[PDB]
Amino acid sequence: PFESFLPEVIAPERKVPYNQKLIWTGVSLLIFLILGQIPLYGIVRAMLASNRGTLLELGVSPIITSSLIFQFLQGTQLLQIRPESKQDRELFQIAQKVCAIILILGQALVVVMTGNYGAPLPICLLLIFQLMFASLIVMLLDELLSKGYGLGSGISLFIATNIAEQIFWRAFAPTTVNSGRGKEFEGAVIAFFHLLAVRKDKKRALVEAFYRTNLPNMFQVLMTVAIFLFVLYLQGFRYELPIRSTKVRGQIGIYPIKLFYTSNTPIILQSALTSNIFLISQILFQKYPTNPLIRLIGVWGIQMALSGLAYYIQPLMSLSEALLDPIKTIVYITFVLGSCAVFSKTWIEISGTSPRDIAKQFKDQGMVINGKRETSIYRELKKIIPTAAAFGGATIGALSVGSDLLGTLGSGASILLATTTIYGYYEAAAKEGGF
Amino acid sequence: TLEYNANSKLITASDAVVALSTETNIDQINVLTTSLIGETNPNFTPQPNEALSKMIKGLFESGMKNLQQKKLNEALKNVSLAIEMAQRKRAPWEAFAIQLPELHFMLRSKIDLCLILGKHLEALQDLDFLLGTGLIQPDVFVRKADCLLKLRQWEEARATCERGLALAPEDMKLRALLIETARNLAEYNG
Amino acid sequence: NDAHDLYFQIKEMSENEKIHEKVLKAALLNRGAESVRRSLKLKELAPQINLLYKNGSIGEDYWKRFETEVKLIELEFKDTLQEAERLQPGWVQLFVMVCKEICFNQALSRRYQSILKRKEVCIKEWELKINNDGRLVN
Amino acid sequence: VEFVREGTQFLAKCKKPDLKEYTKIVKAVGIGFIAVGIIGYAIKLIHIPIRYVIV
Amino acid sequence: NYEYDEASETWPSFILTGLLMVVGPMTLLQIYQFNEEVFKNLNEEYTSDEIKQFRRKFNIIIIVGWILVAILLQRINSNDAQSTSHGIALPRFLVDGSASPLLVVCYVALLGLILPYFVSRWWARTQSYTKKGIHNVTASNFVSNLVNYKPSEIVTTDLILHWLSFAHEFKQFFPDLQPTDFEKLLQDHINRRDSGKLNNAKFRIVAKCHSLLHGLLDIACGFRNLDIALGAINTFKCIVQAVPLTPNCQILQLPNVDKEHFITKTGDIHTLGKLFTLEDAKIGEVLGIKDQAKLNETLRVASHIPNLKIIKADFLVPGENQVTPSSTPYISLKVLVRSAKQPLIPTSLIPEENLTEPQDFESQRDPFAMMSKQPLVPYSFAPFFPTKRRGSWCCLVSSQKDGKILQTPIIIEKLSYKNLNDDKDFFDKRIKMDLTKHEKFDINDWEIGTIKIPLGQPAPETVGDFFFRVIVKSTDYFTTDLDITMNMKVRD
Amino acid sequence: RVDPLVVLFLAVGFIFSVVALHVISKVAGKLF
């Protein structure tokens, strides 16, 4: 705790209307995307939304890292914050910024001192200041969107934007590549209509542009659209249990229990874990060629692991590998389902959304079940929340596996994350009431 | 602009046309000056006067005596003159919690006499003033509804009768007044 | 729309024409009563202003202007009390209550004086045919 | 085997969206998604020749 | 390094697909693509020509895209047509021609001048307005007038017009006129007087005064003042009907009457039912029009404007059967929209079914869903108001302990006027033959609208009777409004 | 402390300065 005079945007004293909020989101988003397209001057990434060689090389990594560290130290119960005061909250919010800025300082210094830009002073200081200004701008923009001028957070918004941009680029890329046979578009609809116009052989060009074993095609577009619509339908699933108040009588409402109970993190943790264990198996098999235990735990060849645990846990790309070995397919399915289920259970247990915590919240607020007693709220939540969370996690896993096997334009996790971010905005606009 | 008299010490705005708030301020300051001229002590106390109160009481009793003699014409003049003197020759720095109740006590008698005589509009105006100045009693709404019915205003009469019943619903006169109002309004529309 | 400027005008007139001494005290009492009335008005209107502002039906600058008037009224009352002490020594502990009473008294007097003009507007609105003696002749 | 039973029980007790509500849902979400996607696509496309000419 | 199109072989296809991706869906969507109103016809039959002229005065993209697609496809069809070679589809002169600095100067212009200036203009425009829909200066003037408003001064129509004459939106329309000019035009409009040359401004300001009066009413309810709100509603009625507020006004709002005859001849008729008390020919003889074909119009207008009447009024709280301290109840009104020609039907004839509330969780969670299923109100009969307006009922509640408004006014628009249709004409007042025992009289055919108002404030923590006063006035006619009191029996 | 319009103005100024520096360097290399 200390006194700091740092640039911070003040929250609006009154509620911002929906139209102005939408306009501010749009303009700040345009600024964020334009900032990621400009290269530096003196010069001679997929998950954290960053690109090399531009003013957005650092991106939102300092903000996300500071937020993660603060959430972790809060979960370990080391800050001892009390919601009874409106000063320690501001202290936490300024701690956010004072750690983010020094992290930017460190990352910019290390990248400018070790990066491939070159050891030779005015150019060096200018390149440092460029990244400094870019990072302060993006942090200030996220703070602005989070203060109330935007529909929601900035990090999730920008992640969804990059997801949608990659999806649209996988289909409408005007870039061409000429490899022996001729020039072909790297987009799906583009090359589709191109071959439909120039080839003048419909029966052949149709199947040639619909399969495209080498490049994205129209079949992948149809598959990703179908999965998109299916996920959209799977978002309205919810259990509304009837609830009533006891302190202030006459307040009748419902408590919704959505299907996708978690915030889509457990699948991310599962993917990170399996990627780490796959790379570790690869490294260890590279270090030890032959061993009674290393040959059993994993073998790598033509890279791709084969006849090993890393071979069993690796994801399926297309239907050929699916019909090849049903044992590997079924064990992979069972593994990715069980892991996601237990991860969802652990996440609802750790994130304070346990049925015990919900029962305590009801007891504090005074809310009770409509047609049940008050000494049965926890016993009823125990019969609802765990099963709902587990089944939601299993469904998320099934959607991810289906997207990975059908070979859509993007990973299913990205699609569900973007749809969740947008559905949050839609539900907020519907509940508040606006055009 | 504004002119200042020499002998009378009254301030008057010599402008061709003057605003309303400015004129009210001019009159207030002139009243204060005329009061300070009469009041001798430099450190005047909020304690009210006594001789003025005696004159007011004497005028009020002389007006009330005409009720025993049953002269409702000169009694109204006497009570109106008493109220006028109480409103005019009384210093504004006198006690408010003592100047207001005497005004109310005289105004109630004036209202009763004005209603008994046959003047209804002045009675309604005085009733509305006494109600808006901070006195709410069932003895006021009855006369208000009676007057509004006497001058053929049924909507306001019904509203006032309902507001009176919303405070003392145990009245036996307010209910008859409401019944008469409902009958008159049903004939007024049907 | 105030009597604050009128007191200064009276002071400038006295500085030249040698007018009486009691008129300045009267104008001082008047400005003090007006300041007390405005302070009470603001104190009783602040919650409604804040409610309208929170409801988002008044704007953004009017709230700041209102909060500014809150302290300008206090500054004006402080200046008035300082001028009162300058005009008469040891006349502060009584000036406050005198103004507090003359405020209500002048408000009541204006409210009562308004009835003579209020009596004719209802006549014009309801088309009464009132002869002499205030009776109705239909 | 109780897992699937409780799952289908929860599903039967759930509240599936009807056609009229799902229509507005998909309309709003598709409008938002297309709006952000065209913005991303245009921003990524326009800055290629600009980056060539400038640098 | 990229390889741009140097022989015009790839960018035509890219432009063609980019254009089809837009024209196609437009073509698809283009190929793809309850309340009786009896005044919609008779309004244009009495409107003056000077207002008709004012109201009158004050796809090709698909075709051009299709012809462009045809041109592009013809151009492509007329064309002749190991390591990787990446390339772009954009043309070569676009980066390497003589117009290379042109693109960057246009881009920097669009980024530095067009975007910030337009954003700032939009921001200053959306900031100068209030959430209600009026300018900030107008609301500031309203508040500044209401705060230094002497309670001794009575509110009239002239005072509210004087307040309206200072609206900042009136200066933006015509920066030449003054507030006194606006007051004169409004007085000429209300008194049905001609301005001579500024009629196009008078009509515009009259049409704009609507939202101004609604904002003034909102602010007056915010300051907890009832007389100003009543004056606002009365002035809105007077403006919409173009008539000065008089005791005998429900008959002067009619389309074709003569004041110099009606006022001097009769002196006892003041309402519409009292007018309907006389026969069909005596009404014409009194109103002095003596034209049957023209008397039919006024007789059809006077029997089709809505009058209200209460059937059941009480406090309701969702999920309980009584009112408890610190509970959040609402007001439920069971009104009967009737005309001045129908007699009074007893409350006992109501079958008690339409007065009850359904006892279900989905119905008690949001009790306004059943109210929001009522049809809209028909168009109003305002031959002098410039635009076309629908009816509106402003319901506002006050307290009875002091007489102060305690919440913002609610404006309802959904209501069923089925009881005003011409099918139920047998139920007349002049028959006096007990039409309740009629062969066509069916209590199940008369529809009973409902009105629900959220209270916005909880019940007091005490236990006892607390009286309130709800006021439901019209906004277009001078009909019989609702002025009733109700007390909440807080019992715990 | 900082208004949203200030954030937008500063961001556009930063971008404009970067692109201006780039184009100045480009035209300097082209001419000299």
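Chain E uses Swiss-Prot numbers throughout; the residues present, in order, are 4-36, 54-78, 93-115, 202-612.
Determined via electron microscopy, 4.1 Å.
Positions of Cβ are set from backbone N, Cα and C atoms, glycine also.
Taken from Swiss-Prot, the feature domain 'SEC63' applies to E:228-532.
Within 10 Å of the C-beta of E:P426 (mutagenesis position) there are 23 other C-beta atoms, taking all protein chains into account. According to Swiss-Prot, the mutagenesis experiment E:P426 to L carries the following note: Temperature-sensitive.
Mutagenesis annotation in Swiss-Prot: E:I431 to N, described as Temperature-sensitive; the structure shown retains the original residue. Take the CB of E:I431 (mutagenesis position) and look out to 10 A: across all protein chains shown you find 16 other CB atoms. Look at E:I431 (mutagenesis position): DSSP puts it in a strand.
Every protein chain considered, the tally of other Cβ atoms within 10 Å of the Cβ of E:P503 (mutagenesis position) stands at 18. Experimental mutagenesis is annotated in Swiss-Prot for E:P503 to A, with the remark: Temperature-sensitive.
Counting only the Cα atoms, the space from E:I431 (mutagenesis position) to E:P503 (mutagenesis position) is about 33 angstrom. The distance from the Cα of E:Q36 to the Cα of E:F54, across a stretch of 17 residues left out of the model, is 23 Å. Distance from the CA of E:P426 (mutagenesis position) to the CA of E:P503 (mutagenesis position) is 17 Å.
Spanning 14 unmodelled residues, the straight-line distance from the Cα of E:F78 to the Cα of E:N93 measures 24 Å.
Unbuilt region (86 residues) between E:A115 and E:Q202. Cα separation across the gap: 21 Å.
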